[PDB]
Amino acid sequence: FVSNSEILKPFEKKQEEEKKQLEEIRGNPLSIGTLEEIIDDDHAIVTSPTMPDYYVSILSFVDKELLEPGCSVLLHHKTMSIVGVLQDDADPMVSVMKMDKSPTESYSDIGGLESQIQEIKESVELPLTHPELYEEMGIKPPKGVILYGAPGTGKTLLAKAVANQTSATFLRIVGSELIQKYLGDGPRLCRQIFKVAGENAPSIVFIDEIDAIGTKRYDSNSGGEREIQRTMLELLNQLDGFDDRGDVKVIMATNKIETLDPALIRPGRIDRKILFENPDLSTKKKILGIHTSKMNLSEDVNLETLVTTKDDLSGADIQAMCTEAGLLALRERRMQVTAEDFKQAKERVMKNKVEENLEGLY
Amino acid sequence: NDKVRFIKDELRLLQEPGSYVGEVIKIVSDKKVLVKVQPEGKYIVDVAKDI
């Protein structure tokens, strides 16, 4: 009664009076611009997309700590005054492309790497989710891990399941998008990726399939020989040009890290080397059982037979035989897939592309 | 009488300066909308009371 009349009543009345004063500031004569520089005199020069020049003062609700060069502030049409700081107009429009919040992945499909899975967890999942581990002991957690191995081992799926446990934004980078040839432009795009990761501080940085130009391998976007120097050394200048104790963790992954520049490896940031291998026959039943959980199997079909037949195959090859055997019975409109479809699937998918060494016995 | 009144009512509409063209970008709770004009730049304007 007494407190509610002296608090709630003047609060709702003051908020309505502040909006009335915005008619001379945020009212219809309103425009925007691009901030250039700020001076200690409470004045700045801002250029709108129509390329004018406006030198005015700074209004309320905003300080100079939030005003940075290159951003977009808010202007006025008549008085031309700077209102306040705002985010990127229309936004960069980067929401989910290489980045997301909580991807859906488990440890069953990546099974078989458990020997090397405990290495990435303790160096990434443990320090990020449990920061008290390295703080109480005073040790420095690994600031990055390198990924090397044959494809099909779930290289992307390895860090995908870790991102769901950390409950943080998981960044990715395509190797071919940084080397795009417009004019130069190679190092310019690299800075914009790490700049966004510094504002919100997701504390997760990952790169999938590092390629650049080893030799050629491109047509539309080439870059020449000068692109190799300005690209591969730009990723080095991120860790070498800045010292970040506990936040940015850079993780690099590709098919072959040997041909890469030893300077690009940046020793001392990545203290862990993880090797990828194909899963053994013991872990194939976990992946096969998931895809066949919704599949109708006949009485003569045994799961232990398909696992024994598989020799030197990736994780995608387990679901490939289930897809091929499922389409054979789908064309004939059968409920339970016959054992003949499973036999023809495991034999065909085994040898398709390269049947023979083409020369000698090797 | 209806033809002359119609032509007279349409006369003040042509004498009106008219309006620009733009596209809505984003909206807020302040009733201020960002409209991107093709020839001009982006302008944050207040919505009408009818909408």
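In order, the residues displayed for chain A correspond to 75-436 in Swiss-Prot numbering, which applies throughout.
If you check the header, you will see the structure was determined by electron microscopy, 4.5 Å.
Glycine is no exception: its Cβ is also placed from the backbone N, Cα and C atoms.
Residues annotated as ATP binding site in Swiss-Prot: A:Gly223, A:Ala224, A:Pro225, A:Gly226, A:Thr227, A:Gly228, A:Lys229, A:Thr230. Within its own chain, A:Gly226 (ATP binding site) has A:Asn352, A:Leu387, A:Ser388, A:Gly389, A:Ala390, A:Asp391 as residues 6 or more apart in sequence whose C-beta sits under 8 angstroms from its own.
Contacts of A:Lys229 (mutagenesis position) defined by a Cβ separation under 8 A and a same-chain sequence distance of 6+ are given as A:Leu221, A:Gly223, A:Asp282, A:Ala327, A:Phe350, in order along the sequence. Swiss-Prot gives this note for the published mutagenesis A:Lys229 to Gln: 73% loss of ATPase activity.
Cβ environment of A:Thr227 (ATP binding site): A:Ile184, A:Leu187, A:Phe350, A:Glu351, A:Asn352, A:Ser388, A:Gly389 lie under 8 Å away, each six or more residues apart in the same chain.
When the C-beta distance to chain B is held to under 8 angstroms, none of the recorded positions A:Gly223, A:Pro225, A:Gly226, A:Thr227, A:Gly228, A:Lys229 remains.
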